[PDB]
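Enquirer: Supplied in structure tokens, the structure appears directly below.
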Amino acid sequence: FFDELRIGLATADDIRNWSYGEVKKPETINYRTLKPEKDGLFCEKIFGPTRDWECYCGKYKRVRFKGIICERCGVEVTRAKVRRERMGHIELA
Amino acid sequence: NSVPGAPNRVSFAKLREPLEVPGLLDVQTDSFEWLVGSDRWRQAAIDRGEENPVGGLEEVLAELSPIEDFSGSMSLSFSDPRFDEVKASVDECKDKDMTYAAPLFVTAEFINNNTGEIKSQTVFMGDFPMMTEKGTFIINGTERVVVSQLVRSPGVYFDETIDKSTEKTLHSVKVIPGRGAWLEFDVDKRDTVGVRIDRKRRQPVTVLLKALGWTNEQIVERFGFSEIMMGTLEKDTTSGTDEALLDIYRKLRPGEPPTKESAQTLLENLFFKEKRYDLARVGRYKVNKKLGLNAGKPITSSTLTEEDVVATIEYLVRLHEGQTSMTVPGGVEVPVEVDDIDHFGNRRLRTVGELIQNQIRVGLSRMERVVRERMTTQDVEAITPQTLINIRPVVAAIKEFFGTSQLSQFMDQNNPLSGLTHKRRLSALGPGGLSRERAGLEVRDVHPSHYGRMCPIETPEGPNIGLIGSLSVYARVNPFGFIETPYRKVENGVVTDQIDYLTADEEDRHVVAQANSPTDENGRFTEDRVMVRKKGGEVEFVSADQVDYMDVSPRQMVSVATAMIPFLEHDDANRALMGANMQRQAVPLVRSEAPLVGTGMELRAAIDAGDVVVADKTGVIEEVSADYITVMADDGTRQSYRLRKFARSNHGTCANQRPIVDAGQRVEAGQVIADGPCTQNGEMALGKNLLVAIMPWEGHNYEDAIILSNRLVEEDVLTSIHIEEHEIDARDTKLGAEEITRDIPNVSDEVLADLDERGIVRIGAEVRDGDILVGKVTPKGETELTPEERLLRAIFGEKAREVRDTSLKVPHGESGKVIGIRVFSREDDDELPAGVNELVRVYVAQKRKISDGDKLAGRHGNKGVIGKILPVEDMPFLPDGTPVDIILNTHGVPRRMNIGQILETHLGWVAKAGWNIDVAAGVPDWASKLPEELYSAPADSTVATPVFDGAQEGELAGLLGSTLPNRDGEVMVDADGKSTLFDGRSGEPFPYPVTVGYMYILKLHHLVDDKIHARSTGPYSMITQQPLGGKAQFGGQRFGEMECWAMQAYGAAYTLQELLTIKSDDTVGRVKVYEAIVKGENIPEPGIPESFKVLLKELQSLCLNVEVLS
Amino acid sequence: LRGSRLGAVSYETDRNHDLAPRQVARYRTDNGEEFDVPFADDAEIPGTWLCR
Amino acid sequence: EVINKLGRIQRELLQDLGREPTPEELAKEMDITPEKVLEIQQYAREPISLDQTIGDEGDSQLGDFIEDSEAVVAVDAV
Amino acid sequence: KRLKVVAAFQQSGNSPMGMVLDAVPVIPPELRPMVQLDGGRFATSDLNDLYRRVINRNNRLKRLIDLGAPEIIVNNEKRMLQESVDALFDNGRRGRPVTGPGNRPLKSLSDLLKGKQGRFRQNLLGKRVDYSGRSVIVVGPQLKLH
Ligand SMILES: [Zn+2]
């Protein structure tokens, strides 16, 4: 239950803990298929699938695979709404 | 005499009109004809005594030419623009969705100095939009109007301020050009002088004066009389004729290397050379008259000189010295005075012509910019005008002006009056003008100079009050852009038949008498003293011989709409404003009737509006039909007029035109032969006149509410027709092309019973909300049917088609009969957008009756919503059995100060039932001033009461006392205007007599149909996840912070949480609550709204470690 | 205006009492951090994996 | 590179003929089908930003009036 | 005045490592949506561009260090990376703001919650609600007070 709200100071460890995967490329989506590009922005492997209970490679398309992480492209079978909850990070040189 | 076939409306006017009302659309047509250099415009200008007049296009082309390559070896010139013909007619452009324009041709010339060979020929410059006969434009099929913009006139204006710390007066001067960098001279906070250029660092005037070639001796000689100037000169320490230029260079523009030549050129690069600085021929005129320079001779050089700077400095010095007048050698004596910013001697209106000229000038500047490079890119042998001239930028700029500029607006087509007032609007907003956020309270205030130029009454009630005005009836625009007004010259104390048009500054030189003042038959004033306005805008009594000018008519100060309110004097200006604004919102009724009591403007308002059809040549009607009228002129030509029937205006109203002539009738030139929407026999008819009784009635007219008789519904007295347009486009997608087909998936065979063979709804069929108008299907792609859906498909004999249904459907709350359909197809070479294969438009026409919640209003600012519609047998009725139609509450009149409606009611009763004044023992005392024709009249006799020369109270009382009886030979209303009414419900007579008469009311465009909306659930915004707003497709109401404060004050913790979480953005909670309601279970408690989650995520992304502790 | 998220949304009921078997594999990175990944019983576990 | 070549050829043709070219003209010049020209034009189309102001006033933003076509309609979901 | 800050950092449960960033977080994509409008027109948010600016340079630096370029170019790359991060957080707080197509500063992470709009001023303290309607009102004298 909500009791109080604290606003601390975020360090590198906190950002890495929030992060689900590092963004390596400035890619957003494919110019032809319009699917999100992997290892970049909008990447489904990090930020989650764009279609409910489906997978980027399409192998898994049913609820029974809930919680399974595909070994072919790394996407997790979960609802597409999660893409507004997943966060990434960028490692600075 | 007015109009050839005007209806006979007797007038109470007592003053004869020396001048007729001019054309109300001239402010547009004259300006546009000046822009294009029309032959009649040139003839009119010559009539004024103009030497070699030049049009706007010619002026811009002449200022552009000659374009040179910065070497003097070759030149490009333009001349003689011309127009061949218009591409298409007005209606064809309107229905085909194409612009009404004509081609522009200019003769270009190219010169090469090194060989002398010159090449001249006509060059195509582009399609230029043209003004229609009614002062409007047709752009992409829609009708647009360009309003005149009020702006500060370029020139030199002196101002006075007070330093608060010392409370000491001081003076300054600011110069604003048409184009260039602004500059000013100022007096410091204590006995010192400063100067600023281009908002840069402040510097003393002495440095600038020295930099212009005036040595110390010359400065002392010219300004030796002043005290502070010499004090600053002694305080100053800059010296040198040329070194001062470097000082200015470093003060205004420090840092960059101050080379001597660059500094020498910079000062004249933007002040004294027309290449970069110009007064636009109006600032030049203003400075010439302000300082008296170059009196009597025009100056071809519109840019600054050196004489004018020193003249301005001398003017400022003498103003600070307290002088009343000053003179410059070579000029004329002029008074020394401070200039007020809001005076129409300083404000000027730029019309449509000047705006189009400015846009064309920008386009041609871009064109010559491109041509500058093209000169070097080409060579002597290949360079030619066709290749050298690129018309793309000018065409693009012209297309941008009409489609993007704020000044160009959708025409207001609620009724002819609204459109007429739109074209005469004066706007302070728009580019180069004021802003609603920057608009102060001072600019909105009324000023004496507005008298006869801008109406003080008609202005928007919203935040745009004062910023948007209306041109006066008699006002006209000077060529320089100043509004003139006509006055009668008075000589030797007798009014002359000569009329002079004067501007505000010219008017200030004289004292003007009012037209209402009495004069003898010979024009000599009969009274000892006259009511006049003085230079300061103050009213006074002045001797008869001291008056120089007199007003043309009492209507001079009011606009067209404000002139249509009878008994305007008895209504406070606040309610007169409301009446004028509401007259422009009346919807056109099915059948129109002119006001029984009017002002006399309604005639000329209608004819000048442009919604009526007038014969162009005297002749005889050949044949008459509901679609067209044929006239056989005497000279042997034949005219055919086509009437637009049931056309849709921009605001969804009907624009039906009907003939008022019959076969074999002789007509005159300019006579009205077909009425427009809100007209009857050529007279503007915005509403209906009906029987009204002033009394409270059982509380159903409480707080401005209105009670109507059911008759007005039965007889369609206040019925209107509204036409709505629905559009659907078929445009291909990546998965395949979407197409319009009669057959569509998952619909019953009865749903498409009204669809044509090609899938479009059949014309004439009734359609409700949700009915199919145009069947359309789109490729769907992957199916991925759920197992239950596949099982259900297996149960029945149906299979999933590859297409989604996206057919057009009637919006919620809309219905009517389909009256027309228009189709454009890419397969038929139609000008469809890119990627659009087909376009279909369907028009639905519905007949709306008057109903509860509709808004009615009179001409005196009295408005209200209909709260009750009673049956005929319930309404109070006169002793003869006539029931009243509308009941208005007593309590609303006395406080609102709009008693003019009572006078209107009395005069309407007098007009409905004729009157007869006995003249046995001479004319009665109260009827001495009445004209002869007003001594008698039959029933239903329309009367005119001019706005400021209407019926007086004694005349109205006498007419009330001298009204004719009814069929039974008995009077129903006594001399007080009251009558004994019977109660329709109980039957007993009311204890006291009630005021009864006839009042004119308008049906406003605030009908309930297009305002009621509701939403249980509907579409949600993708970004903020809240219900989307708007009147269309189940919009949601907003719950603001004030409502939250009210809820907190009530202590309603649960309702506030439900409103903020469940109903707005709790994505899971919305569905769960809907499920609970439909199933009939307890409402689950809300979770966390999406707004707080997004806030947390944003904070985290901003490197903040926001955390939740339990 | 209307648009799409370049995806699809469904309403199939979510369940947790009947789920696939998971054989979690843990991968160690060169920097020393270890991450667990649940894979189905089909195995075919890759020898290397891109961690968080 | 294909987009740049198409743009350069389009500019050259527009300058030569003054008026705008046509898909057939581009197909004839580039030795590709007009549908391919349209495809290249679409591929060269740049997106806009939701942050742009909308409604003729500076308060509202473009993204305020975009429907959520993938929203879970309650009546169906139940 | 300096003791104020020193005491704020003293035994406050947080380390001074926070003012130097070794990595930066990325907002979820659905808060910076890339969507296709009706008709194929795509729409995005400025936050994407501001993010790409940070990535690109961060990659280029990794190449410059790999190639062993002289310190001038590496220092310039580090300065641009600093400027890009500054623009990502608060665009326009230092130097001129980075602008997109046309002429308008790109909205940053700080600009979406600090100004006239943003969570703290807008989208909080008021919102639209389902199960509601509106209409014109008329007088009813036959009704009771409730
Ligand atoms: Zn996969």
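In order, the residues displayed for chain B correspond to 21-1130 in Swiss-Prot numbering, which applies throughout.
According to its header, the structure was obtained by electron microscopy, 3.2 Å.
Quick reminder: no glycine exception, Cβ is built from N, Cα and C everywhere.
Copied straight from Swiss-Prot:
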MUTAGEN   B:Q429 to K or L  Rifampicin (Rif) resistant
MUTAGEN   B:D432 to Y  Rifampicin (Rif) resistant; RbpA no longer rescues transcription in the presence of Rif. Decreased affinity for Rif, no change in affinity for RbpA
MUTAGEN   B:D432 to V  Rifampicin (Rif) resistant
MUTAGEN   B:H442 to D, L, P, R or Y  Rifampicin (Rif) resistant
MUTAGEN   B:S447 to L, P or W  Rifampicin (Rif) resistant; RbpA no longer rescues transcription in the presence of Rif, decreased affinity for Rif, no change in affinity for RbpA; tested in the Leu mutation
Enquirer: Pop the Cα-Cα gap between B:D432 (mutagenesis position) and B:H442 (mutagenesis position) into the table, whole Å please.
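Expert: A Cα-Cα distance of 7 Å.
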Enquirer: Whole-number Å distance between the CA of B:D432 (mutagenesis position) and the CA of B:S447 (mutagenesis position)?
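Expert: Distance (Cα to Cα, whole Å): 15 Å.
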Enquirer: How many whole Å apart are the CA atoms of B:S447 (mutagenesis position) and B:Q429 (mutagenesis position)?
Expert: 12
Enquirer: Just counting, how many other CB atoms are there within 10 A of the CB of B:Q429 (mutagenesis position)?
Expert: 14
Enquirer: Provide the number of Cβ atoms within 10 Å of the Cβ of B:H442 (mutagenesis position), excluding the reference atom itself.
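Expert: If we count other Cβ atoms within 10 Å of B:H442 (mutagenesis position), we arrive at 20.
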Enquirer: Helix, strand or coil: which one is B:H442 (mutagenesis position) in, per DSSP?
Expert: helix
Enquirer: I'd like the Cβ neighbour count for B:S447 (mutagenesis position), meaning other Cβ atoms within 10 Å of its Cβ, all protein chains included.
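Expert: So the Cβ neighbour count for B:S447 (mutagenesis position) comes to 19.
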Enquirer: Determine the Cβ neighbour count for B:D432 (mutagenesis position): the number of other Cβ atoms within 10 Å of its Cβ.
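Expert: There are 20 such Cβ atoms around B:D432 (mutagenesis position).
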